[PDB]
Amino acid sequence: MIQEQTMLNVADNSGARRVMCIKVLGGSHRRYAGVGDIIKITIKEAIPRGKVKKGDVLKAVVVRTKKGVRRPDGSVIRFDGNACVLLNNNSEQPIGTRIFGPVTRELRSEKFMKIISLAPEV
Amino acid sequence: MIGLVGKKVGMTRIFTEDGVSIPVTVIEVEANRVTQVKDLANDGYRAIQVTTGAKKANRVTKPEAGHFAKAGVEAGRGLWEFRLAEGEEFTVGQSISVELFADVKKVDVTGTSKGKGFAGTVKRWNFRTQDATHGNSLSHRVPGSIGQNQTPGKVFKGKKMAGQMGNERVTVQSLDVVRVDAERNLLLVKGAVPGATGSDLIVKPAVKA
Amino acid sequence: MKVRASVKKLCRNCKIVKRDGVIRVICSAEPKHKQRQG
Amino acid sequence: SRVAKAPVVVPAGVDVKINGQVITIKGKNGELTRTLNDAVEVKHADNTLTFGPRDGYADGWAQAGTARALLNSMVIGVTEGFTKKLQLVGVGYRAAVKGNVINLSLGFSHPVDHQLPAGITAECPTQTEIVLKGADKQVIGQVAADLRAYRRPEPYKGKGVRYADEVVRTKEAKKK
RNA sequence: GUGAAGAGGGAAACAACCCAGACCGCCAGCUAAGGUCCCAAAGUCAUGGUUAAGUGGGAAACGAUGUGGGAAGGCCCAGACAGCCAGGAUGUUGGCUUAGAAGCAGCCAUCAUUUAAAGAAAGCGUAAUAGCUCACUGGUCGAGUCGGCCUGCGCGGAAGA
RNA sequence: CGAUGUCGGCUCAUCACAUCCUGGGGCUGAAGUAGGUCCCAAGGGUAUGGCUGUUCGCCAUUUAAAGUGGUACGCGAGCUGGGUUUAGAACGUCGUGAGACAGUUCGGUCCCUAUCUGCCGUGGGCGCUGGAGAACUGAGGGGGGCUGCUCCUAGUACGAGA
RNA sequence: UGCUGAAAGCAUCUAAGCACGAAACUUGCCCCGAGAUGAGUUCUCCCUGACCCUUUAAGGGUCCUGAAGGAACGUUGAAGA
């Protein structure tokens, strides 16, 4: 689940609507990803009225999956589709300004120290 | 040293403000008789009898109650003689109950297992079976044997082979305690333990760190 | 190292010894001399 | 047959208390030590200690020299001992001694924690000096060689436990 | 030649090889090659010799202070070997080539002294000086010691199903 | 020759070695960080997809790390039947011609009512010296086990410094 | 890796003698295990017959009297072919 060389849905504005996954990064020998994992993205069509350019590389975080969040809230938390939020590929934090839905407090992991400044559940 | 026996009663939730509800398993224990010790009088074995099992006899085995102490006889559903090491106890009458145990923080837990269906090789070892699509007649899930080529004239049993499983003891070297009631004889432990409702369990204070 | 087969000695600086089937040459001109035979 | 008949001649107060094969020794510099051999027969007098052959065993005068050697190395042990020669070298490296245990800082994630055998003690007159005291010539040389064994000197480093005797290996090249 | 187309005796199982030839019998009997500790009938024999590997009981080349018999060489009883004590100096800046040599990357010459005693060479230590181990020599303990030869015998050297 | 199913794959044992990461220790024309290079050590760990019927090899992407041989070229009464060498046919060449061809390509039906040994489970018998009920001990078997990063050692050792 | 010391007055990790050393080995702990005939060790329980026949330091029979144990019914089970 979550595949390389395969499209991923966008959960913020000005970052196009479908973007290509190339690497699922993450833990020791892992060939999959879930909510709050980080993904390496590549953009070919970009939609030039947004904030992203044609032929460029980005960093994203997984925010919606059908399997969802499993441990921290005493109940499973499922989401609709398979979607991510785009982040600056060096300087961190989002490149859009309108993240969709509530997101989740499971994103408060060791890989994020400034995410707590955003207006969702994070 | 101390130890008690009981049964798995079911699952509960303790709750937190961190949103986790936390699974906690309930056990109800019995008080321990500690009637007598077997200590070096003939043969080198040492053991302490906790007994505690009481079942209506008709039935119920004889020699497993054939050397009971100078007390009212209560046999069946438990004997739990095990093995004793470096305990220097009273040879007769060292009884204990839950007020000696309610201050315990971490426990060592033991029980018995049952078969995983047919066991064989698939449920015994978690193996994969041969496929039936575009090939193979009658040779899909058959259990196999220790087959090897005869060039050495002797057999080799290095392949993991078919048989039965369970009917044995299983143990936990540490489990955290959550809730205790020394009037209801209740011991509540963090997370899960083997078997289902009404299954017999043995519990004592942990000696592993 | 080098393992050799059967080795003749001809050096004052090698204070050669033998133990457990192997020879140590104990050099201080070139301490990297370590061949196990003699 | 060069020294196997040579009578040792011990000083006053050295009594060498003998019981058949068993030979014991004590003196002003060494606490009671026991020795035992089955290869050669030993007879003693007021100060002259004398080894020799056994019935049914062969070439006994070639073992009596060895049996004389190790025992006469205890006669000197219990009267004056041996001179100090063991030292510690390295930045921050230091030794301390509490009863039978030597505590040694050697650039490791533990303090070595070295324990002594029976009939041997240790003293550090300075944090870099080690004086081993017993009655057997073997135990001091064994413990010195076991202290020597920790890391060993390393070719560009030269650090650890060393003797009061310079060894002809030192590097001064090359820099990358 | 032998088997082929031959019984018996010997030989781990391997026609041939080695003994000797197979008419029949017995309350018998002798040797042949071969064998004689156990297993398997007969010496754990007597005597002489050598070997120590735990060999012989798989092995070439080869190396190393393993060992008897025999014959010689070097050194040797004011005295050898090993050892310990004591030297480690001078004439002299080592000639040729040269970038380069305090003997010590190439070439090869050539004589002495102070002295109880120390090398234009044996090998290092360096920028040199220093200094160190030997050659050589002295003091001292005290009998074989060195390196080879003949005739014999050990050790490893020696990696796969 | 009076009959040994051959090579590739799926499936699983047994032995060995001059070793890919891991054990124990040295060397460098090694200061330290690392790769490198040798000796004993084969106990532990032991990548997949792509071209092919496979391999060699090339290719793609991971990782601490992508070692190998022997065994009826290990195992077709466990499975598969693409390769290849006797149905058949086509593109092409060549011969006087049946045809030939690693010159290709497409195909060409390798199978099975386990006697009896072994193995697994499970009943029954039997010797332990009167007979039964139940345990303790452990000849012996199975499990063990490999690795990044990060905290601590310590920004110490080494090094202008990096 | 070593200690001490002869053969070889030195030296020597072996001769006499002594201390170490791998992830592996023997073992820890968990399970299985005395068909382990090499039959181990222990705790527990129970039966106190007569006469006759066949040459027999062992059997055969008829009654008397019966123990620990065992067989096993159909209700049936997470024991399950």
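Just so you know, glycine gets a Cβ as well, placed from its N, Cα and C.
Other C-beta atoms found within 10 angstroms of the C-beta of A:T97 (mutagenesis position) number 9, with every protein chain shown included. Record note (Swiss-Prot), mutagenesis A:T97 to A: Reduced RsfS binding. The unchanged residue is displayed.
The annotation that Swiss-Prot gives for the mutagenesis experiment A:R98 to A reads: Reduced RsfS binding. According to its DSSP assignment, A:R98 (mutagenesis position) is coil. Around A:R98 (mutagenesis position), a 10 Å sphere centred on its CB holds 9 further CB atoms from the protein chains shown.
Neighbour density for A:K114 (mutagenesis position): within 10 A of its CB lie 8 other CB atoms from the protein chains shown. DSSP assigns A:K114 (mutagenesis position) to coil in the three-state reduction, outside any helix or strand. For the mutagenesis result A:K114 to A, the note given in Swiss-Prot is Reduced RsfS binding.
Cβ neighbour count for A:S117 (mutagenesis position) (all protein chains, 10 Å cutoff from its Cβ): 8. Record note (Swiss-Prot), mutagenesis A:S117 to A: No change in RsfS binding. The unchanged residue is displayed.
If you take the Cα of A:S117 (mutagenesis position) and the Cα of A:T97 (mutagenesis position), they are about 13 angstrom apart, rounded to a whole number. Note: the Cα of A:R98 (mutagenesis position) and the Cα of A:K114 (mutagenesis position) are spaced 17 Å from each other.
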